[PDB]
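Participant: Mind having a look at this structure? Questions to follow.
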Amino acid sequence: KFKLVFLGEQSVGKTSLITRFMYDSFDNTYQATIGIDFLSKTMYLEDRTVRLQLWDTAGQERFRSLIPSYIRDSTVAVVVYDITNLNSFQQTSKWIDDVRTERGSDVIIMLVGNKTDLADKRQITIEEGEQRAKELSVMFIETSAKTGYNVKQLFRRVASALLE
Ligand SMILES: Nc1nc2c(ncn2[C@@H]2O[C@H](COP(=O)(O)OP(=O)(O)OP(O)(O)=S)[C@@H](O)[C@H]2O)c(=O)[nH]1
Ligand SMILES: [Mg+2]
């Protein structure tokens, strides 16, 4: 049950993160997700292999009613925000709240501050994200689907958490 569901407001980088991990590519052009896609891939870690299942959800508000079914079903929830967007960060509380209401203590949550490459328009410090994650008892990491920074680390840490 290495099932990961990506949650987060529109345009924070959920699809880009999944695509960077899956095919190690990045398209700077925006193409909104209008359904729910799933992919899978086998990765290596801690002297073994693990089969991951990834769910990419639509962040636009008109698709929110389609998301609960996927949360109930996943063992890991990756809540993503955009470090250049204050609202996207504030909204992570809603997503984390939703996940815990549906999964309780039986879930691994990773808070992700994406788009670190956009340093000049950063609105949330890495320390504020790390502090929020600690206060809410969830994992934390910053990434850049564009440069690929920490993308493999994100999945490695989530997979490691599952194994433990
Ligand atoms: N500069 C930069 N742009 C990024 C990064 N990750 C994603 N993007 C860009 O941000 C835009 C939105 O990314 P995308 O992956 O579509 O968001 P999403 O969360 O999947 O959005 P949705 O499908 O719920 S509406 C795209 O134009 C994409 O190329 C990043 O790490 N750095
Ligand atoms: Mg998308």
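The first residue you see is number 1, and the count goes up from there.
Every residue gets a Cβ built from N, Cα and C, even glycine.
In case it helps, Swiss-Prot gives these features for our protein:
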- 11-16, 27-28, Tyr30, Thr33, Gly59, 114-115, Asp117, 144-146: GTP binding site (BINDING)
- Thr15 to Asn (Swiss-Prot position 27): Loss of APBA1-binding. Abolishes localization of VPS13B to the Golgi (MUTAGEN)
- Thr15, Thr33, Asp56: Mg(2+) binding site (BINDING)
- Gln60 to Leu (Swiss-Prot position 72): Interacts with APBA1. Abolishes localization of VPS13B to the Golgi (MUTAGEN)
Participant: For the Mg(2+) site given as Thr15, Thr33, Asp56, which other residues of the same chain have their Cβ within 8 Å of the site's Cβ centre?
Facilitator: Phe6, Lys14, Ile18, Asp37, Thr57, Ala58
Participant: Rounded to a whole angstrom, what is the C-alpha distance between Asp56 (Mg(2+) binding site) and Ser11 (GTP binding site)?
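Facilitator: Cα to Cα, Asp56 (Mg(2+) binding site) and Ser11 (GTP binding site) are separated by 12 Å.
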Participant: Go through the recorded positions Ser11, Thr15, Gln60, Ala145 and pull out the ones with a Cβ less than 6 angstroms from some atom of ligand 2.
Facilitator: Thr15
Participant: At the level of the C-alpha atoms, what whole-angstrom distance separates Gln60 (mutagenesis position) and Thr33 (GTP binding site)?
Facilitator: 8
Participant: In whole Å, how far is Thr15 (mutagenesis position) from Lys115 (GTP binding site) when you measure between their Cα atoms?
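Facilitator: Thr15 (mutagenesis position) has its Cα 13 Å from the Cα of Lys115 (GTP binding site).
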Participant: May I ask which residues of the same chain, at least 6 positions away in sequence, place their Cβ under 8 angstroms from the Cβ of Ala145 (GTP binding site)?
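Facilitator: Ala145 (GTP binding site) has long-range Cβ partners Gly13, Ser16, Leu17, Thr19, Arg20, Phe26, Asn114, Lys115, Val151.
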Participant: For the recorded positions listed here (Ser11, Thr15, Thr33, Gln60), tell me which residue's CB has the most neighbouring CB atoms inside 10 Å.
Facilitator: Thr15
Participant: My understanding is the cutoff is Cβ-Cβ under 8 Å with a sequence separation of 6 or more in the same chain; which residues meet that for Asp27 (GTP binding site)?
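Facilitator: Expected: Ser16, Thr19.
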Participant: What whole-number Å value do you get for the CA-CA distance of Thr15 (mutagenesis position) and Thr33 (GTP binding site)?
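Facilitator: Here the two Cα atoms are 8 Å apart.
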Participant: Just to confirm: which same-chain residues, 6+ apart in sequence, have a Cβ under 8 Å from the Cβ of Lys14 (GTP binding site)?
Facilitator: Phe6, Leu7, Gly8, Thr33, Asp56, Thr57, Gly59, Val78, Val80
Participant: Counting across all protein chains present, how many other Cβ atoms fall within 10 Å of the Cβ of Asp56 (Mg(2+) binding site)?
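Facilitator: For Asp56 (Mg(2+) binding site), the count of other Cβ atoms within 10 Å is 22.
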Participant: Look up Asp56 (Mg(2+) binding site) in the DSSP assignment and report helix, strand or coil.
Facilitator: strand
